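Enquirer: One structure follows; several queries about it will come next.
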Amino acid sequence: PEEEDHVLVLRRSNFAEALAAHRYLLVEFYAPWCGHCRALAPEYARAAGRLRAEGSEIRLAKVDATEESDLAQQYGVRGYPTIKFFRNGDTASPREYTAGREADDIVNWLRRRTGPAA
């Protein structure tokens, strides 16, 4: 599927397949006009590049919730950005990401969910 600076581009048609392929999957629901999403996009992409540089199986993804609204409403998204971590493809119980928005604290937070060499 599409990938912008190593961040997977997800929509309803490929969302279930990404969960099945990636057991550690961070998903950012965003709006391109939202200022905090704009400030987040370079840091999110730098976090994904570093994980890719580290040979990690963790994957970062993003969903334009203004264009994929049913998918966003299915996960109770009521503001942007909304970041959720899915483990082992379990969509009922995603962990909410509420930590810093710099590249290093995203990967640190992901490492605390999985392990230093995941």
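By the numbers in Swiss-Prot, the shown part of chain A spans 20-137.
According to its header, this structure was worked out by X-ray crystallography, 2.0 Å.
Just so you know, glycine gets a Cβ as well, placed from its N, Cα and C.
If you look up Swiss-Prot, you'll see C53, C56 marked as active site, nucleophile. Among the mutagenesis experiments that Swiss-Prot reports, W128 to I is described with the note: Reduced interaction with ERN1. Abolishes interaction with ERN1; when associated with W-403.
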Enquirer: If I take the alpha carbons of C53 (active site, nucleophile) and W128 (mutagenesis position), what is the distance between them in whole Å?
Expert: 23
Enquirer: Can you give me the Cα-Cα distance between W128 (mutagenesis position) and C56 (active site, nucleophile) in Å, rounded to a whole number?
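Expert: Taking the Cα atoms only, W128 (mutagenesis position) lies 19 Å from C56 (active site, nucleophile).
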Enquirer: Between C53, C56, which of the active-site residues has its C-beta surrounded by the fewest other C-beta atoms within 10 Å?
Expert: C53
Enquirer: Can you tell me whether DSSP puts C56 (active site, nucleophile) in helix, strand or coil?
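Expert: Helix, per DSSP.
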